[PDB]
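Comments concern the structure below.
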Amino acid sequence: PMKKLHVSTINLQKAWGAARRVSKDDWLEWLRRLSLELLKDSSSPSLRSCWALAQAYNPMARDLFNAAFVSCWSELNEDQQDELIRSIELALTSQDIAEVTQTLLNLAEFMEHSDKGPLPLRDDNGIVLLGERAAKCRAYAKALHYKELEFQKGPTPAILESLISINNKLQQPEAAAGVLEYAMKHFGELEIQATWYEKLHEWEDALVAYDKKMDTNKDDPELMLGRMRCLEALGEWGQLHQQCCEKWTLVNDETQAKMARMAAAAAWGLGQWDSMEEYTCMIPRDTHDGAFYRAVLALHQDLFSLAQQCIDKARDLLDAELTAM
Amino acid sequence: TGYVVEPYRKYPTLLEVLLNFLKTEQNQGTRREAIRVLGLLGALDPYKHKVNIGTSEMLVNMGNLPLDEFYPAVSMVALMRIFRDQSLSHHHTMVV
Amino acid sequence: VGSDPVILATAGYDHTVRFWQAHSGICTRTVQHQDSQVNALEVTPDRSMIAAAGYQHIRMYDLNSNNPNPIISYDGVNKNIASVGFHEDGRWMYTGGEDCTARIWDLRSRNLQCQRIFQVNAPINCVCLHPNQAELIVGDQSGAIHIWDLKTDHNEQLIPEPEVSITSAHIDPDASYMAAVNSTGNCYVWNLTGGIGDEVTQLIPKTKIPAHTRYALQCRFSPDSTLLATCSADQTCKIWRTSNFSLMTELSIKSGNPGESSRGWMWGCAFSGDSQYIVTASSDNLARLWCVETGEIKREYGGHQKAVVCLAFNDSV
Amino acid sequence: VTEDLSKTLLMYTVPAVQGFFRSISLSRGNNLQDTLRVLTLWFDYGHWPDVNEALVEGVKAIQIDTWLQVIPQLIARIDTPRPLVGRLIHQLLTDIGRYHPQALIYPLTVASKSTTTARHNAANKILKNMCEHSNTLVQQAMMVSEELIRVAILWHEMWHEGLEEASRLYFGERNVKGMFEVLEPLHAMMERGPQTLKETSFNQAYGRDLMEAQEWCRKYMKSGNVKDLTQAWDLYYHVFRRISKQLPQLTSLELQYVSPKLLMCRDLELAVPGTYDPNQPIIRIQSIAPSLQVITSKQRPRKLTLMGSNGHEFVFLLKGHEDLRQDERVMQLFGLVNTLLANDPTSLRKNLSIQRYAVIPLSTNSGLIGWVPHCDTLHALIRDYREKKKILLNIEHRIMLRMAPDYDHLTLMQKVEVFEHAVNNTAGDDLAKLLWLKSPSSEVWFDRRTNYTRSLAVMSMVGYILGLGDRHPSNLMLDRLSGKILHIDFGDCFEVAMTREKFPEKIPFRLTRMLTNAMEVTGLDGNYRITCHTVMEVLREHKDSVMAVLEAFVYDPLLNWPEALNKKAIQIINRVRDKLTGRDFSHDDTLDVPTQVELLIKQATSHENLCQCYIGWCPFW
Ligand SMILES: Nc1ncnc2c1ncn2[C@@H]1O[C@H](COP(=O)(O)OP(=O)(O)NP(=O)(O)O)[C@@H](O)[C@H]1O
C-alpha cells in the first residue's frame, strides 16, 4: 500500500530548537508547535493525516506525540539521530515546566518499551537526567523507576538516599524501610544520616541523631532545620518554640524565614501570638503556608477582610498545587 | 446545611469530576469555588474514595505490534476517541 | 597401578575415574564408573583395591592389574551413598548414605548383605573410624555427630550447633582429638579420653572455630596428626595446627577478579606421609598437589571434562 | 466425672450459643467468624437437649441470610448420625431452600449424587422439600449437573484412564479384582446406552471391540485360563492405541454433538454457578456457548462459557477427576482471610485482599472453577518473555545438566553447588523486566508491582499456614490489570508435598530468586517482609477462626483421600496451631511475628532447600 513519507530533518531540528523559549507560555507554545511539526513531518501517512485535526484540536496533537516522534526517529540517520538527541537533552535541561517536562518524560518512557531501545542520551540512556527531571516535576513514579535503574547499574549511598526520598514522596513507608534495611545490611559501615530517618518518619531516631550531631557541631543551618523539623513532627511545641526563639534571634534572614514557616506552627502550639506574628511576617507574603498563617493571624485580630483575602490567595496557590499533583 | 462527606459516599464521581474542573476550565473564580467546595466536603480518606468509586491497550499492543502496523492503530484509536464525543462535530469533520 | 609407591586417584561427574603419580603428576590410567557420579574414593590399607561410592551402589576396582573391570560391586541401598571406611587389615568395610542407615560389610567373603545396620534420625553422610577401629564417628544432616561402638553398640550423640547439616568426619591418627565442620562454615573440635579398651570413649568439648563462612565440607588429619585441613565452598581450604589450633595456612583458588569468582568449591584434601605436601580436589575440573608449608602450586592434574569431587592419596616408601 | 464435666461444658456452652447468636444478629454481615464458632458448637455439643433448644431459639431469631456463608459446612454434616443435629440441619436447609434456593441447590445437587446412602436419602428428602416452590429450579439444576458431568469427562478420556489404570493394576499389581472392578462400571456406561451423538459415535467406533473384550472377560471369569484374558487385553490395547491417537486431535468440543440439552437451554432461571448473592439481583443463565476449548493438560479440563441474563458474559473451567470440594473449602478460607484483612485497619490501607475465584464442585471427583480474566500463569509469562528475548527456556536447567548431567543422583551439597552456579551464571531478571514491559507506564507499573508484592506476601504466608504445596510456576498467575498473584491449585495441603517420597519439598512456599527480583530492588526486606509481618499478626490475632475452618477441613476424609485418619487430622491441626502460634520451628519456644517470618524467608530462600525440589518445580526460576 502507501509508502513512507520522507522526513525533512531540517524542519525536525528547527522545531526542536527551543533556544529562545523562556516563559511558561513560550514553552507550552513550543510543545504545541513541536507536536504539530512532528505530525506534519511524520513518515507514517496516518499520522500526517491526523495532523489537521491535531492543529484544530491540541489534545489530538498531544495523544500522538509519542508515535509521531517514534516514526521520525526511526526515519533519521545516526548522525542526525545524535544531533536530535543533543537537542532533546537541551530541551529537558532548559526549563522544568510541568507540561513540557512531563511530555518529554512520557516520550522517553514510551521509547523504553520500544524494541528499538531507549533514546541513547549522553552516557546513561537518560537515566540520571530523566530521574532528576521527573523528581523535579513530581512525576515520582518515573523518578523511582529511573532511580531503580541506577541501583541496578550499581548501588551507592546517594542512590539509596534518593530512593528513600522518592519512596517517601510516593507514599510508600514500607518500601522506604526496606531500603533502610538493605543499606544497613550492605552499608552498615556508613552511619545513617539523620535525613534518612527524617524521611522514613522515625522522628525519634532522627532527633537522637541530630542531638548527637549538635553535640559534635552547633550552628549548622541544615542540622538545625532538620532537628526542628523533627521537633515539629513529634509535636514538641515547647522545645521547638525555644530553639526557634534562640535561632531566630541568631539566624540569617533567609534561614530565618525557612525556620519561621514552622515556628508559626510552634506559636500555635504554645499560643504565643506575638511570636506568631513575628514569624509570619518573616514568612513571604506570596506563600501558601504564609498566606494561611496571615489568615489565622488576621482572624486572631478579627480582621475578617484580610483573612478572606489571605484565604483567596492561598486557594489560588493550592489550585496550582492540585493542578500539579 | 452540613451535608459533608456524605456526598462522596452517595455520589462517587462527585469527587473525580471536581478535580477534572481544576484541569478542564481556566477561570480563577470557578477554580477557587471548586477548592472551597472540596474543602467544605472534607478531605476524604483516599481509601474511602477508592471504596466509593469501587492508551493502556495501545501501549500493551505496541509492545507486540510492529511500527508500520503500530502507527495506524494509534491514529485510529485517538481519532475514534475524539469521534465518539458528540460535542466535537466541527472536529468530527476532520476526523472522518 | 601399584608400580609407583605413591598412587593418586580422582573422579568427577564425567563418570570416569582417573589415576595419577603424585610427584610427576603423570596420568597412569583411566577407569569407567558409569550409572552414577563418584561421591567418595578410598584405597584399602593393602592398596590392592580402590572403592568408589555412587548412587545405590559402591564399585571396587583393582590396583595390581591394569585395565580391569569392577572387581566387586555392593548394591541394595535405596539412596545415594557418600561414606567409606575400611579396617586396617582390609577385612571390614563401613559405609553410609542419605537413606539414614550406616552399614557394615565383609570384604573377605561373599557376604553381599550388610553385616549390621545403624539407623539415625536424619540422612547420613561421611563417616570416619576411631583409630582403635572399634568405633565409628558419623555426621548427618540434622547436625548430630554419632559415635557408635562396633562391638558393644555403646552409642552416643551430640549436636554442637542447632539443627545445621554437618558434612565431614575425621579423627586424628593419635585418637587424641576429633574435628568436624558444617554448612555454616564453623569448625568444631573435641578432645578424646585416652581409653583404648575402656569402651566408653568419653569426649570433652573444645572451643568453636569459625574456619569459614561458606559451606565447609571436608575434614582431614595428617598421618602424623600434626595438621588438620578443611576444605570450604568459598573455593578455599584452611589448615590448623593440632597442638594449638591456630591458623597459619591458606589454600585459595580464587581468581581474584570478582566476575570470574564462584569458580568452584574446594572439594577434598589429603595429607602426604609427612604433612609436607597436600593433594586436594577442585570442582574446576581439577586436582592439585601443593606444599603445605609454602601453600604454593607445585602440580595440577588436568584431564577431567567435568568437575572433580574426591581424591584418594596414599604415601609409602 | 465424665457426666460432671459434660454438665460443666453444657452450662458454659449454652451461654456461648446464645451470645454468639445475639452477636451474629448484631453484626449483620461481618459475622463469618462467629458463624463458624456457632457451627463448631453445634456439630460438637449440639446433641445435648439444652444446647439443641438454644440452637433452635437462635435459628428462629437469627436472620437466615447469614447461614449462606457456611452452606458448605452445613451440607458437609448433612448425614450426621446424631439424630437431633441432623433434624435441625434439615429444618435449617429447608428454610434456606424456601428463601434463597439458589445459594443451596448446587452442593445439595452434589449430595443427591453422593454414593453414601444416608447423604443420598437426606439430599433427596430436602430436594423434594424445596420442589414445591422451586420445581423448575431443581429440575434445571439436576439436568445441569448431569450434563456438565457428561461434558466434563467424555467416554474417550474415561476409557483412556480406565484402560491405563487397569493395565497398571495387571502388569504392575496383578490384582485381578482391581481391573475387573474398575472396568465393570465403565461397561455399565454403555449397557445403560448412549445418549448423545458423541456417545453414539464412540459406540459405533469402539464399543464393538469393548463388548468383545468384555465377552472375553466373562470367559476368563467362567474358566480362568489366561488365554481369554489375554485376548481381552489385546482388544483393550488395540482400542487404547486408537483412542490415544484420537485424543490429541480432540482439541475442542462442539456442544451440539456432545450434549444437545445444554445447547437447547436458554432463558433459564438458574443462577450462574458461584455468582449468587441475596443482596444483588440473580444473574440467570441464558446461554451455553456451543464451543468448548480443551486445554492440552493431562486432565484435559474444558473451557466453558455462559451468558448472564444481566447482559454480561462469564467463563468457567470444568475439570474431572479432581475433588474440588477441597478447592471450595480452601476458597472459603481465603474469603475468611479477606474479611480478616479488611477488618484490620493496617491491612485495610494496603489492599492485602487475596484473589479468589468461584469454585462450584458438582461431583465427588469433577467440578467447575471460576475462570479469572486477564491472568497469565507464571510459566507462560516466563516462556513468553524468553521467547521474545530468544533466551532458551530451560537455560538454567541446561547449565545445571552441563556441569552435572546426572544431577538427580547428586548428594545434597553437590546439588547446592551446581544450583548456585546455575543461579549465578544466569541473570535471573526475567520477571522484573516482564512486569516493566507489560505495564503501560511507570505510574501504572508501580501500582502493579506494589499490589504484586503485597499479594504475593499475603498468599505465600497464608499458604504456609495452610501448608500449600507444589507452588510451581504453572500454579501461580499474574493479573495483568492489577498484578496480584493468584494460586490456582490446592491438591496438596498441610505439608503433604513435604512428605511424599517423590522429591519431598522442603520449602514452606515459593520465594525463588526470580520472584524476589521482581520486587523492588531491595526485594525481601521491603514490601514483602513487612506485609508478611502484618499478615501473620492478623492471622495469629484471630487464629481461632482459621483453626475452626481447618478443623472443618481435616475432620472430613478429604485430605486423606478411621482412628488412623483421626490421628492424622489431629496431627495436621496441631501443626497448623504451631504455625499460627509460632511453635512450628522450636516447639519448646514461641516465636514472635518477625522471628517466624524471618525464619520462613530463610527457609524458602535457602539454596539448600530449593535445590532438593523437582526440576519441573523450577526452583532456579
Ligand atoms: N482459576 C483459574 N483462573 C484462570 N485460569 C485458570 C484457572 N485455573 C486454571 N487456569 C488456566 O488453565 C490452565 C490449566 O492448567 P492446570 O491449572 O495445571 O490444570 P490441571 O488439570 O491441574 N493440569 P496439570 O496441573 O498441568 O496436571 C492453567 O495453567 C491456567 O492457564
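Residue numbering in chain C adheres to Swiss-Prot, whereby the residues present occupy positions 8-324 in order.
Any Cβ shown, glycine's included, is placed from N, Cα and C.
Feature list (source: Swiss-Prot):
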{"type": "MUTAGEN", "residues": "C:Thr51 to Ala", "note": "Reduced ubiquitination by the SCF(FBXW7) complex"}
{"type": "MUTAGEN", "residues": "C:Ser55 to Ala", "note": "Does not affect ubiquitination by the SCF(FBXW7) complex"}
{"type": "MUTAGEN", "residues": "C:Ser72 to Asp", "note": "Impairs interaction with MTOR"}
{"type": "MUTAGEN", "residues": "C:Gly192 to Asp", "note": "Abolishes interaction with MTOR"}
{"type": "MUTAGEN", "residues": "C:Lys305 to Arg", "note": "Elevated assembly of mTORC2 complex; when associated with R-313. Decreased sumoylation"}
{"type": "MUTAGEN", "residues": "C:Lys313 to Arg", "note": "Elevated assembly of mTORC2 complex; when associated with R-305. Decreased sumoylation"}
{"type": "MUTAGEN", "residues": "C:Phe320 to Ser", "note": "Impairs interaction with MTOR"}
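Location within the structure of each feature annotated in Swiss-Prot.
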| residue | record | contacts (Cβ under 8 Å, 6+ apart) |
| --- | --- | --- |
| C:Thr51 | mutagenesis position | C:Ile57, C:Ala58, C:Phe93, C:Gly97, C:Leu114 |
| C:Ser55 | mutagenesis position | C:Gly9, C:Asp69, C:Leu70, C:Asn71, C:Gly97 |
| C:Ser72 | mutagenesis position | none |
| C:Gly192 | mutagenesis position | C:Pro217, C:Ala218, C:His219, C:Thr220, C:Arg221, C:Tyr222, C:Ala223, C:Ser239, C:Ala240, C:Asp241 |
| C:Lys305 | mutagenesis position | C:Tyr284, C:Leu296, C:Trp297, C:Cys298 |
| C:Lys313 | mutagenesis position | C:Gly19, C:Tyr20, C:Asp21, C:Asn292 |
| C:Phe320 | mutagenesis position | C:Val13, C:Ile14, C:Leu15, C:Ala16, C:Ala29, C:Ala277, C:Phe278, C:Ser279, C:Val286 |
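Using a cut-off of under 8 A between C-beta atoms, none of the mutagenesis positions C:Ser72, C:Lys305, C:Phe320 neighbours chain D. In three-state terms derived from DSSP, C:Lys305 (mutagenesis position) belongs to an extended strand segment.
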